[PDB]
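Enquirer: I have a structure I would like to understand better, so I am pasting it below and will then ask my questions one at a time.
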Amino acid sequence: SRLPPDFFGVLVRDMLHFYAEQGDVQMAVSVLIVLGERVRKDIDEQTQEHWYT
Amino acid sequence: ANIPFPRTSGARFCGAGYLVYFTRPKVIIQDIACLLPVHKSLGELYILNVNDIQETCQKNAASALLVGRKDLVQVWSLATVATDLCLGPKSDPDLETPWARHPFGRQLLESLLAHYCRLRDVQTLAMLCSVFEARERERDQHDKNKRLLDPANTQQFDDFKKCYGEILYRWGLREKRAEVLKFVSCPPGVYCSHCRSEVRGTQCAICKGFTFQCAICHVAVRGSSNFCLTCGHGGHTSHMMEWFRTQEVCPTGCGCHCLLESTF
Amino acid sequence: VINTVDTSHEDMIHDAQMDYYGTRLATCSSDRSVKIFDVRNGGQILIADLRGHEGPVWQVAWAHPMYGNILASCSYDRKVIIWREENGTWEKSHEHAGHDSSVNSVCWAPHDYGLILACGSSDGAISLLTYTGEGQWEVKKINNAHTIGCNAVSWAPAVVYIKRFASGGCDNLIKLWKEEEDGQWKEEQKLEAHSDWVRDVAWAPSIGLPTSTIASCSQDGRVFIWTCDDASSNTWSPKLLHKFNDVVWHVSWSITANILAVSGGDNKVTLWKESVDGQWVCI
Ligand SMILES: [Zn+2]
Ligand SMILES: [Zn+2]
Ligand SMILES: [Zn+2]
Ligand SMILES: [Zn+2]
C-alpha cells in the first residue's frame, strides 16, 4: 500500500492561489516552473498567463 | 417451551490481538494481529517527549521505518518540518500572517485526520493530536486563529487519547499510558514534632514548621515517602529501601516487623 | 498461530471467554462446572474447577481488572453466582436468584460508571446488581420487559453521565433504555425489522467518531447493522449483510470496530469487513 496516488494534489493548488492573491506572484511562478508537469493541468489557462505577464 | 435452543459454536474477540472460538466435533487461541490498524511493536518503540519535539519526530520516523510503515515515514517527516520553533506565532495580529492560516498548516492536518479516521487508526490520531499541541474582540479572534487544532473540537482530540490509553493499558504498558494521558486538556495526617497536632501537609500551621522527619536521616521530608501503618515511622523512600533490604525491625527501635504490617 | 486446549469436560461447551490481559480463559459447559485455565505460552494448566449451579451453565463474563478478579456465571437454575480470588484461591462470593425462569445473558457495565452487572432472564425482566460497598449488592428490577422474555443485553460506551444499555428478546423487537435523573429506567425507543427471534445483540465500541453502531442476529438468519450518525436525532436506519440458512447465534466486534465475527447454527465462524463502497465482504 501507500498514500493514494495524488493525496496532496488539492493542496499545492491552494498554496499557489494563496501566494498569488497577496500579490506575491514570484513564488507561484517559480514553483510552477520548478515542478513542471505535476501541477500543470490543474490551473486554468487564463490564470497562468496573468501570473506570467 | 420458552427457553431458546442451546448454543454449540461461538467466537469472541478477546485481549487486544486475539480470537477465541470453538466448534462442535476444544477451544483454540488464534493471534489475529495482522488484521488490525494498531500495532504492538510501534506502541513499545514510540517515544513522546514534551521538551524536544524535533527529536521525537525523527525517533518515531526511524521506528516506523523499522516496521515497514511507508505511509507513516512521510507523515512523520512532514510533522518534523511543520513544527519548528522558527514558525512561532506573534502576539500582534498586524505584524504577520500566522502559520496556521497557511494552507500547509491546519488544512493539511485536517486532511490527514479525516483519512485516518476513515481508516480507523486510533494510534496515529492520538499521537498526532499530542504532537501538535503547543477593539479587543479582534485580539480574541487572533488567539483563536493562531492554533493548528480547531478550539471548537477539543472533545474529539481528548477521546482519541483516552481510547488509546485504554488500549495501552490492555497491552500491558503503564508508563506509556501516563505519558500519552499527560496531554489531555481537562484535569482528571502527619503529626508535628513541635505542637503534637494533626497537620495535613509538609509544613505545620500552628508553629509553621516541618512535621515529617526522616527516621534514618533526620532531614525534613518534603517530597515522597512511605511509612508503616501501625508504628507510624518512615522517611525518605530510598532510605527505607536500603534499610529494609537486609533487616526486619523498626529503625527507631520500636519493635515492629513493619514488613508484615506495611505490606498487606 | 494456535494454542490448542483440551477442556476435559463431560458434555457440550456453551460459552468461552478470555480475560482483559490475555492470560486466563474461562469455560462454561453442560456438566454444572466452570473450569478456569491459565493459557500462557500454550499451557493448558488448571487453577480452578468451580462447581455448583445445579443446572447447565450458559454464559460467563469477566470484570474489569481495576476492581480485582471477579467472574459472573449464569445458568439454567435461575441463579447468578459470582466469584472472587482471595489469597490465590477462587471461591463462591454471592448468589442471587430473583428470577422465575432461566437467566440467559450477563454483561458487565463500563468501568467509568462503576460495578454494575445487567442480567436478563427468560421471565421478561432485567435485574441490575450494583455493588454498594462493604460486600453489599443493591438490586433494581425492570418488570414486564419483553412479551415472552429477554435473550441478550449490551451496554453502550460511556460518553460525556447518561447510562444507557440495549436489550433484545423473544418479542422480535430491540429496545433501548435510559436512566432518569431520579433513577427511573424509562424506555426511549424500540426497533422492529426482524422476523423470527433475536438471540444476541452487540453495541460497538467508540473511538470518538460521532456514530453509534449496533449489530443484531435473528433466528431465521439476518445480521442487520443499525447505523445512526444523526447526533441528537435518535434515528436509526437498518441495513443488511446476508441471509443465512441457520440460526445466527452470536456476533462480536473488534477493539476498533472494523471487523465483525458471526457464528451461528451452521457450525462455522465467519469474518466480515466494511468496504469503501459501503458493502460488507467476507475475509
Ligand atoms: Zn507544629
Ligand atoms: Zn533521609
Ligand atoms: Zn516503631
Ligand atoms: Zn511497623
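Numbering of chain B is taken from Swiss-Prot, so the residues present carry the numbers 532-556, 646-754, 837-890, 899-974, in order.
Here the Cβ of each residue, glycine as well, is placed from N, Cα and C on the backbone.
Below are the features listed in Swiss-Prot for this protein:
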type: MUTAGEN; residues: B:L698 to E; note: Abolished interaction with WDR24 and assembly of the GATOR2 complex; when associated with 728-E--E-732
type: BINDING; residues: B:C902, B:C905, B:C914, B:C917; note: Zn(2+) 1 binding site
type: BINDING; residues: B:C927, B:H946, B:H949; note: Zn(2+) 2 binding site
type: BINDING; residues: B:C938, B:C966, B:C968; note: Zn(2+) 3 binding site
type: BINDING; residues: B:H943, B:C960, B:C964; note: Zn(2+) 4 binding site
Enquirer: Do you know offhand how many angstrom separate B:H946 (Zn(2+) 2 binding site) and B:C938 (Zn(2+) 3 binding site) by C-alpha?
Expert: 13
Enquirer: So which binding-site residues out of B:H943, B:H946, B:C960, B:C964, B:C966 are up against ligand 3, CB under 6 A?
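Expert: Going through B:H943, B:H946, B:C960, B:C964, B:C966 in sequence order, those close to ligand 3 turn out to be B:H943, B:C960, B:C964, B:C966.
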Enquirer: Which binding-site residues from the list B:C905, B:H949, B:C960 come close to ligand 1, meaning a Cβ under 6 Å from one of its atoms?
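Expert: Result: B:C905.
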Enquirer: Given the recorded Zn(2+) 1 site (B:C902, B:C905, B:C914, B:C917), which additional residues of the same chain have their Cβ within 8 Å of the Cβ centre, ordered by sequence?
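Expert: Nearby residues not in the site list: B:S903, B:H904, B:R906, B:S907, B:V909, B:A915, B:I916, B:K918, B:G919, B:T921.
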Enquirer: Which three-state DSSP class does B:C914 (Zn(2+) 1 binding site) fall into?
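Expert: For B:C914 (Zn(2+) 1 binding site) - judged by DSSP and reduced to three states - the answer is coil.
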Enquirer: If you take the centroid of the Cβ atoms of B:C927, B:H946, B:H949, the listed Zn(2+) 2 site, which other residues of that chain have their Cβ within 8 Å of it?
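Expert: Counting only non-site residues, the set is B:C924, B:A925, B:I926, B:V929, B:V931, B:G945, B:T947, B:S948, B:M950.
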Enquirer: Near ligand 4, which of the binding-site residues B:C902, B:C914, B:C927, B:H943, B:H946, B:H949 have CB less than 6 Å from any of its atoms?
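Expert: Cβ < 6 Å from ligand 4: none of the binding-site residues.
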Enquirer: Within 10 Å of the Cβ of B:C917 (Zn(2+) 1 binding site), how many other Cβ atoms can you find? Include all protein chains, please.
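Expert: The Cβ of B:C917 (Zn(2+) 1 binding site) has 14 Cβ neighbours within 10 Å.
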Enquirer: Near ligand 2, meaning Cβ under 6 Å from any of its atoms: which of the binding-site residues B:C927, B:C938, B:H949 fit that description?
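Expert: Checking each Cβ against ligand 2, the ones under 6 Å are B:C927, B:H949.
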Enquirer: For the recorded Zn(2+) 4 site formed by B:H943, B:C960, B:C964, name the remaining residues of the chain with Cβ within 8 Å of the site's Cβ center, in chain order.
Expert: B:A925, B:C938, B:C941, B:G942, B:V959, B:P961, B:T962, B:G963, B:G965, B:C966, B:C968
